[PDB]
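A quick write-up on the structure given underneath.
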Amino acid sequence: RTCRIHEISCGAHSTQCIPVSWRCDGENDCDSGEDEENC
Amino acid sequence: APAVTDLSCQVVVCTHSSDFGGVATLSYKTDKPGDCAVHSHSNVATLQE
Ligand SMILES: [Ca+2]
């Protein structure tokens, strides 16, 4: 986890860094719901 | 940006209706996830997104 600041880990059960632009984008991109939770 | 490669297309359905009646799944090989711009270079078909 903790990739370059342009990326966020979309989960904690396994490492999966994805674009920060996808946080609260309207869909879950990964195995864990923290795209859309409590924006 | 993503280094998108091996881009290929198949058209899942196409009706030449007045709306966006065609659907084309795009198979690609990237190196990272990311937002790519998409365009149709020939004016016979306009994309929705
Ligand atoms: Ca998302």
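We're sticking with Swiss-Prot numbering for chain A, so the shown stretch reads 111-149, in order.
When the header is checked for method, it gives electron microscopy, 3.1 Å.
Even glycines carry a Cβ here, placed using N, Cα and C.
For A:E117 (mutagenesis position), the same-chain residues that are 6 or more apart in sequence and have a Cβ closer than 8 Å to its Cβ are A:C127, A:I128, A:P129, A:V130. Recorded in Swiss-Prot as a mutagenesis result, A:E117 to A carries the remark: Complete loss of interaction with Semliki virus spike glycoprotein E1.
One entry in Swiss-Prot concerns the mutagenesis experiment A:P129 to A or H. Its note says: Complete loss of interaction with Semliki virus spike glycoprotein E1. The DSSP secondary structure for A:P129 (mutagenesis position) is strand.
Within 10 Å of the C-beta of A:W132 (mutagenesis position) there are 20 other C-beta atoms, taking all protein chains into account. Among the mutagenesis experiments that Swiss-Prot reports, A:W132 to A is described with the note: Complete loss of interaction with Semliki virus spike glycoprotein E1.
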